[PDB]
Amino acid sequence: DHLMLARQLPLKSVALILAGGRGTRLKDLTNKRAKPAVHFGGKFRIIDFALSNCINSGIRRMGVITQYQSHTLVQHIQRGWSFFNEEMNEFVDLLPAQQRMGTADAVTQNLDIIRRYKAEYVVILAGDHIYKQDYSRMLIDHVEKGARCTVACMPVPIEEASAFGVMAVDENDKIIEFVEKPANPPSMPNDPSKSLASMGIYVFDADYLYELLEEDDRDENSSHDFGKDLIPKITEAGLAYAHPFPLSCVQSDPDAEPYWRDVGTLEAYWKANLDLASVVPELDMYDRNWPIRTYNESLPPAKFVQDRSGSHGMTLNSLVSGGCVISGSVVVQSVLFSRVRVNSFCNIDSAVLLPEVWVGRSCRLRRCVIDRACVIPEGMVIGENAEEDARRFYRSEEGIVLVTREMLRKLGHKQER
Amino acid sequence: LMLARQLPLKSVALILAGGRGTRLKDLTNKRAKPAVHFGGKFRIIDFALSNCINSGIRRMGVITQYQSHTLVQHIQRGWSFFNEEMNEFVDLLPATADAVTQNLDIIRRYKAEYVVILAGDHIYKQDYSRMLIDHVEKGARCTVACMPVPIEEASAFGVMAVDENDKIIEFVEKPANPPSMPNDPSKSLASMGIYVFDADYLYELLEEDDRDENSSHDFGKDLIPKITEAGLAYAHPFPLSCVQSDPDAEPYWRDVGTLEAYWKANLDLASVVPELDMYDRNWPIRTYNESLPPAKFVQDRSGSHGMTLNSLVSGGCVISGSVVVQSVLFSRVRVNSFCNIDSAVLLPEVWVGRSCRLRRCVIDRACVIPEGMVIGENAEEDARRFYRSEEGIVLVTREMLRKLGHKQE
Amino acid sequence: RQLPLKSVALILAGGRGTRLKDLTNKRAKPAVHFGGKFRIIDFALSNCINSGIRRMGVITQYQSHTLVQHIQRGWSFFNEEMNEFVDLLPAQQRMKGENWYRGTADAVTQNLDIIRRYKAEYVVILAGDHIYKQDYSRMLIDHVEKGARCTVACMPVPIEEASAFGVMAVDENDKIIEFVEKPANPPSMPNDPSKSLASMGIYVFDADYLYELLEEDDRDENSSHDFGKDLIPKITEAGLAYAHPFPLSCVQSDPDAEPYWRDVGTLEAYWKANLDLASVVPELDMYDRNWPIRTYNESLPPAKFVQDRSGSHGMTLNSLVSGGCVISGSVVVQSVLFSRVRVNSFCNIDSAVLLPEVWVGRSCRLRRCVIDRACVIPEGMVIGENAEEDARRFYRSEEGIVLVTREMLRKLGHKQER
Amino acid sequence: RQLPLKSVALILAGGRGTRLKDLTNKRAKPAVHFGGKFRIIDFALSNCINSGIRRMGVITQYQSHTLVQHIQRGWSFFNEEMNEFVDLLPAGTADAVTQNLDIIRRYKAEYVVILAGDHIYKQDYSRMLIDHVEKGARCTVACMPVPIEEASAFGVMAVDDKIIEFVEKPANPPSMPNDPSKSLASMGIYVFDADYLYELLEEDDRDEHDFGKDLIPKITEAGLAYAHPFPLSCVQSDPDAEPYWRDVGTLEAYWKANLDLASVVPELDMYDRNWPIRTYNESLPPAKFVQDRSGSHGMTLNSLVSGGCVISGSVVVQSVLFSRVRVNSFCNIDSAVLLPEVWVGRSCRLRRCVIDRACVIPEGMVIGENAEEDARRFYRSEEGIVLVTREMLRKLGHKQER
Ligand SMILES: O=P(O)(O)OC[C@H]1O[C@](O)(COP(=O)(O)O)[C@@H](O)[C@@H]1O
């Protein structure tokens, strides 16, 4: 009755989505947004993936914990994720938390409300990552292994493993050693090029988690963080187990590598968006069997019109969302979000244009990210002069330019934000 | 303006959505005409419904008799967002005047003071609240929206002649020899199939019509002449309530009766300055919004780019290079490499094989065009394989292609 | 989990309910009011939701306006992009003869093109005119484990009532050996002569197998195109049909109790099933938060109890009073009052079912009756005390249960204008 | 009609409701239960819907979870593509609006309607909008005569229908010139020209912050403020009656307003289909009345019994029972307000009291008969109204879990 254990498991589970992430490494992109509220994929926000994974996994009871610049995130939840009939034991609960002087503390603050859920299993999720996963499969593995805490894990390049918690496991996926964000990451025994990293995705026995949080709240030596404090304590007790991500990762092509993006840097964010514009994207957004939902506005179809000279337009490996109006121009390796306006004689290459961007005539944009509702003045060139770009806007080490409404205003260009 | 707001609140809109739309040929064989796709992501009935919402009339009765499911499903998915305790609803009333008479018990329980009769198979923007005001101020029992139409096309409408101040003196339904307006012999004053009724008066009229005698049970053929003869019918000029961004332009209203007119009306939205404004936030048209992916443009098999000239590309589409000119592509349309698409309307889920050329045509839903097919260049070959109109517009359907040998599985 | 996800529920909601007399004159039986605030179809639909089956096709035929409107109001909250929906599937009355009506299977066959596009692996066939709680996910598991092509939910019923159902006989392996539809002399169970093993009209099908079966049945000129009369015997003869004991999946708080299932076939049974909820210990538990029954919820005011005209109290004994009701004193005993029921002063209401919006005039006495929706009872009327007078004015069942409708009251000269 | 379409309603729902004592412990005042199945904020929200204003911004600041949850479950049915929404805007009263000025500007509204979310009343805001435009005012303030002995709690004004003088919460309230027994009071309901309000808030933010204490006097001095008599827009079935408006400030007033709905002719009409009040509607079972342990019937006199309730015989008089309230056998309940999920043990007597949500009253407890004993165990107001809370009962040794 693995199908019975399957169904009965999400029904006794509650998902807690940590959506307080500041996303500091994203620079001005998160100055007035929480990282889970960051735009992605032309019409989505990052938090939509964790929420959609819960729905598709059979977990219809969700608690979204927020802490940093929460308005746009709350509004998004209100407009796209408030379709539930709570009498049927399904809901998306907004659980605000206050900054106190870690991730476990935000859950501890809302512990009274979470206890009233009367859940047997608690699924802890990071709401600022992009991935597809069937949490019901992880729940089964958690129960079959008899674990008190199950941590989703995945091999990552060792040069990037210092940003994660790194672990070493048993013959029966039991965690033996755990270190949080090591400067010198231990490598996997079968492969020195990779480290076994924690994905920030946990399954907990509910009663055990409550006791653990109560003890952690009373501990004066703790930073009240899941990775830095709780997971090592559970590992030392021998009650923590690991869950290989390929067991539950949802992907159309089974021969491909498991998709998971933390979207930590501006370059990684720019890279992840343009992946969807490529011929064969690593992330499949056309899968009807694991759909990602979001707030769907009644935008008009993407409109392509002749330029002022009556000439046509060209498009190469690009995404154009609804409500856009493009006058001829050249759009290459770019992702245009909703209601983006591109005027005549423009050249847009390897660019990410967030919703409501207005691009003036005769502009050239290369290897850049244009923030929401930016009004680009006629003739502006971006991505061709490294020194001039760094003066006017933010320019990353890799050469990716970020443009913001405040930046354009300081330059004297009028803008309606 | 106080009269304005309190007027739609005491009003109920009845939308006749049983239209067969036979003049659209195979396009309406498996759909009712109000369920016909339009504008890349809409159905025709969305305009009448949106006009009601934007006019303050939130109580609607949609009468459906023909090709019900796809229309009913559309209402379910996109027009079932109401809280009926707040006196707002869209009521599915399975069953022109007879269709209203059949549901007279349910309609009476609405307890409406005014009844707005609408045709659900026309494309237009109108503020019904303005027509309601004109109906009350004129003291009329029945008010008929009217508009001048070319006299050579007036035989398809109910033609009227008005008194000094917009009364109804003479009315004839679909005359073979249409009377010309006295102020202009070039155009006849035509009825738009849009009526405002005093509710109690309409109920009595329908009761009488049911009991006698040899009537066609039709609004235009039977009811309107009877009201005109009684002297209780008045006319409402459409420009008084027509909603349009440019006030200097002509009033927009399309009955979408023939394949050519349907093909023409869709491509208007792809032009630089469309006659129909679908970007007006002050009079929005709502519909069922799926979570389609952004329109995707990819290089063709040869790594070459694609070209687009005055075209609409809906969500979920994937276009590999190719040339798209003066065309409207509906949802989930797949266009493969080396294609040339010109002045074409491609309904949802159309799959266009490689190296195809489509010109001046309408491709029906989910058609699988085989590799290399050419349409719109050989008149005799087009007429053999598919339907070809007198004006040269080609309609392609999955059954036509199946009889042609290439399967659509 | 993966089992309900690959399933689609088809709810047959075209039931005439002729044995309910005027109660189904202007509505289909699945649209019949029940429990003070519900309609009968709400149970099958809620069972689907609670079982994890969020893809539903409601097949409607007879008097469907109020049923469709109910679906529109209370069961149109789905995000279809997430593979969840309640689909309205109208079906037309077709006849295989001069007086030969096509049956339940034909209604599904008519919508076979739409149902195929669901791309379901399993099809759950449900009757939308019965009142019960069942976890279909458990039945799906039993269907797969038994390797069956068709699984039929079954339950022992009193043999004197078994002529209304299909009656079966099974293996120790649980395969159906014999099946007879609506026998006038129902075969008794081997372990018990007082009971017959009855079919509950609830089936689980392998989707591809069902499609083939319906295609063949559509081309068969000797078939009445009915699940019970035609398909089930054919599957039984082929040896591909198995039985599912209802207690395996029946949802009930008290495990020591008997499985609850009511077909609500007659006026007396309908009256009886409603009053059960008013008793001290109802057989049907409507207070279970773990298997809730949802319906169209209107923002009714709380039930209002006011003094009568003489300023006296009101008295209530084992009764249900729904929202929007206003009761002026009076005595209400063993009764169920639906939404917006108005009971005026000096009334005595005993063992009565009052459907929504009923207006009871002053000094009325109602006993052992069912009052249809929006009836306006005139001042001083007495019902349920004079058998012959009751039968003259209204409908009176063999057991003495009276049914009152607005049309009956109008023929008597009592205005119903509201 | 075109006036509400260019309008956006901002509902101030941060009220702490201090004068309600433990009733607002762990609750915002707009989230306080009322009418058996409603919360106080439902009236302002329903008024907006029925007035044609379908764009609403709810500003919340104090103990906001239960209020936010209520908005999520009962007021999240909007299709925002059609320019209709209820937005949660976490944040003096003017500062809360100023903090969210960026989001509010993006609404692109022409008129802003400012509402207090902790009052109970029925009003057609569209009529006030018309009066605002016809008078050519920049700010319109809804006003109503109140008894002068209670006028110190309101902003008091005088008018020529243009503002003249204003004073926020005066200890010595000026009486109306035509009648010394009353004072013309502000109802905390304003209509603003949107662009003008934004400029005013910008200036106020830079001035080294309550609508009544700061902004309204400044607008009055400028001569740009006008008054709107409440009877012009108040919605009421009986036109001969007095305009209904309750601030529900004290425990006694809260207890009084609830019991009004239980009377034979309530001052507040909740049966008007033309101006309905919506709320979160759970699929509760019908109110259940069963025989008591002795097989005896139950008695009810002028009382409201909400869904999910189960009453075992007992006598319920002049009381309002909220959802899922259990009353066991042999109980006597008189002039009492029982909030949701209250469990009343057998043989209890409750009189002139308010029982907070989910209280578990132990068998035999008597409340409302001994003043000194009531004041020792619970809170007792000056008028003799008793408030019972789960914490109070647990301090006395009576277990509440459940
Ligand atoms: O009786 P029905 O078929 O349910 O319909 C309601 C009928 O009763 C009426 O109230 C008429 O009743 P009376 O004229 O006898 O008072 C109308 O609403 C309508 O004709």
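Shown for chain C, in order and in Swiss-Prot numbering: 14-431.
According to its header, this structure was worked out by X-ray crystallography, 3.0 Å.
Placed from the backbone N, Cα and C atoms, the Cβ positions cover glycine too.
As annotated by Swiss-Prot, beta-D-fructose 1,6-bisphosphate binding site applies to C:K39, C:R419, C:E420, C:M421, C:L422, C:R423, C:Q429, C:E430, C:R431. Residue density at C:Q429 (beta-D-fructose 1,6-bisphosphate binding site): 14 other Cβ atoms are found within 10 A of its Cβ, drawing on all protein chains shown.
C:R52 (AMP binding site) carries a strand DSSP state (E or B). Its own atom aside, the Cβ of C:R52 (AMP binding site) has 24 Cβ atoms within 10 angstroms in the protein chains shown. The AMP binding site annotation in Swiss-Prot covers C:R40, C:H46, C:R52, C:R130, C:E370, C:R386.
Summarising the annotation, Swiss-Prot assigns alpha-D-glucose 1-phosphate binding site to C:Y114, C:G179, C:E194, C:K195, C:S212. The Cβ of C:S212 (alpha-D-glucose 1-phosphate binding site) lies under 8 Å from the Cβ of C:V165, C:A166, C:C167, C:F178, C:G179, C:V180, C:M181, C:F192, C:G241, C:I245, each on the same chain and at least six residues away in sequence.
Quoting Swiss-Prot on the mutagenesis of C:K39 to E: The level of activation by pyridoxal phosphate and fructose-1,6-phosphate is only approximately 2-fold compared to activation of 15- to 28-fold respectively, for the wild-type. NADPH is unable to activate the mutant enzyme. C:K39 (mutagenesis position) carries neither a helix nor a strand DSSP state and counts as coil.
Quoted from Swiss-Prot, the note on mutagenesis experiment C:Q74 to N is: The enzyme is activated 35-fold by fructose-1,6-bisphosphate. In this structure, C:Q74 (mutagenesis position) belongs to neither helix nor strand by DSSP; it is coil.
C:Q74 to E appears in Swiss-Prot as a mutagenesis experiment; the accompanying note says: Insensitive to activation by fructose-1,6-bisphosphate. The Cβ of C:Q74 (mutagenesis position) has C:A26, C:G27, C:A41, C:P103, C:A104, C:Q105, C:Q106, C:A120 as same-chain neighbours under 8 Å, each 6 or more residues away in sequence.
In the three-state DSSP reading, C:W113 (mutagenesis position) counts as coil. Experimental mutagenesis is annotated in Swiss-Prot for C:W113 to L, with the remark: The enzyme is activated only 3-fold by fructose-1,6-bisphosphate.
Every protein chain shown contributes to the tally, and the Cβ of C:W113 (mutagenesis position) ends up with 11 other Cβ atoms within 10 Å. Where Swiss-Prot documents C:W113 to Y as a mutagenesis experiment, the accompanying text is: The enzyme is activated 15-fold by fructose-1,6-bisphosphate.
Under mutagenesis, Swiss-Prot gives C:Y114 to F with this note: Shows a decrease of affinity for the substrates and less than 2-fold activation by fructose 1,6-bisphosphate in the ADP-glucose synthesis direction. In contrast, in the pyrophosphorolysis direction, the mutant shoqws about a 30-fold activation by fructose 1,6-bisphosphate. Counting every protein chain shown, the number of other Cβ atoms lying within 10 Å of the Cβ of C:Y114 (mutagenesis position) is 13.
For the mutagenesis experiment C:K195 to Q, the note given by Swiss-Prot reads: 600-fold decrease of the affinity for alpha-D-glucose 1-phosphate compared to the wild-type. In contrast, kinetic constants for ATP, magnesium and fructose-1,6-bisphosphate are similar in mutant and wild-type cases. The catalytic efficiency is 2-fold lower in the mutant. Cβ neighbours of C:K195 (mutagenesis position) (same chain, under 8 Å, six or more residues apart in sequence): C:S176, C:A177, C:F178, C:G179, C:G241, C:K242.
Here the residue is the original one, but Swiss-Prot notes a mutagenesis experiment at this spot, C:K195 to E, I, H or R: Decrease of the affinity for alpha-D-glucose 1-phosphate, but no loss in adenylyltransferase activity.
Under its natural variant entries, Swiss-Prot includes C:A44 to T with the note: In SG14 mutant; lower apparent affinities for substrates, fructose-1,6-bisphosphate and AMP. For C:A44 (variant position), the Cβ neighbour count at a 10 Å cut-off comes to 27, with all displayed protein chains included.
The note that Swiss-Prot attaches to the natural variant C:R67 to C is: In CL1136 mutant; less dependent on the allosteric activator, fructose-1,6-bisphosphate, for activity and less sensitive to inhibition by AMP. Every protein chain considered, the tally of other Cβ atoms within 10 Å of the Cβ of C:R67 (variant position) stands at 20. According to its DSSP assignment, C:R67 (variant position) is coil.
Among the natural variants in Swiss-Prot is C:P295 to S, noted as: In SG5 mutant. Long-range C-beta contacts of C:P295 (variant position), restricted to its own chain and to partners at least six residues apart, with a cutoff below 8 Å, comprise C:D289. The DSSP secondary structure for C:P295 (variant position) is coil.
Listed in Swiss-Prot as a natural variant, C:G336 to D is described as follows: In 618 mutant; causes lowered affinity for AMP. A C-beta separation below 8 Å, combined with a sequence spacing of at least six in one chain, links C:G336 (variant position) to C:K50, C:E311, C:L313, C:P314, C:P315, C:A316, C:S352, C:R353.
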Among C:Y114, C:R130, C:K195, C:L422, the recorded positions whose C-beta sits under 6 Å from ligand 1: none
Per DSSP, three-state class assigned to C:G336 (variant position): coil
Distance from C:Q429 (beta-D-fructose 1,6-bisphosphate binding site) back to C:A44 (variant position), taken between C-alpha atoms, in Å: 22
Alpha-D-glucose 1-phosphate binding residues C:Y114, C:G179, C:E194, C:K195, C:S212: largest Cα-Cα distance, in Å and rounded to whole number: 22
Same chain, 6+ residues apart, C-beta under 8 Å of the C-beta of C:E420 (beta-D-fructose 1,6-bisphosphate binding site), given in sequence order: C:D35
Beta-D-fructose 1,6-bisphosphate binding residues C:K39, C:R419, C:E420, C:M421, C:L422, C:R423, C:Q429, C:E430, C:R431: largest Cα-Cα distance, in Å and rounded to whole number: 19
Sparsest-packed of the listed recorded positions (C:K39, C:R40, C:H46, C:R386, C:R431) - C-beta count within 10 angstroms: C:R431
Spatial neighbours, same chain, of C:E370 (AMP binding site) - Cβ under 8 Å, 6+ residues apart: C:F351, C:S352, C:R353, C:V354, C:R386, C:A387, C:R431
Same-chain residues at least 6 apart in sequence whose Cβ lies under 8 Å from C:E194 (alpha-D-glucose 1-phosphate binding site): C:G179, C:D239, C:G241, C:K242, C:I245, C:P246
Cα separation, C:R67 (variant position) to C:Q429 (beta-D-fructose 1,6-bisphosphate binding site) (Å, whole number): 41
Interface-proximal recorded positions, chain D, C-beta separation under 8 A, candidates C:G336, C:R386, C:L422: C:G336
Maximum Cα-Cα separation in Å among residues C:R40, C:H46, C:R52, C:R130, C:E370, C:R386, which the record lists as binding AMP: 42
Within 10 angstroms of C:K39 (mutagenesis position), Cα basis - recorded positions out of C:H46, C:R52, C:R67, C:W113, C:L422: none
By Cα-Cα distance, the member of recorded positions C:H46, C:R52, C:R67, C:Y114 nearest C:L422 (beta-D-fructose 1,6-bisphosphate binding site): C:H46
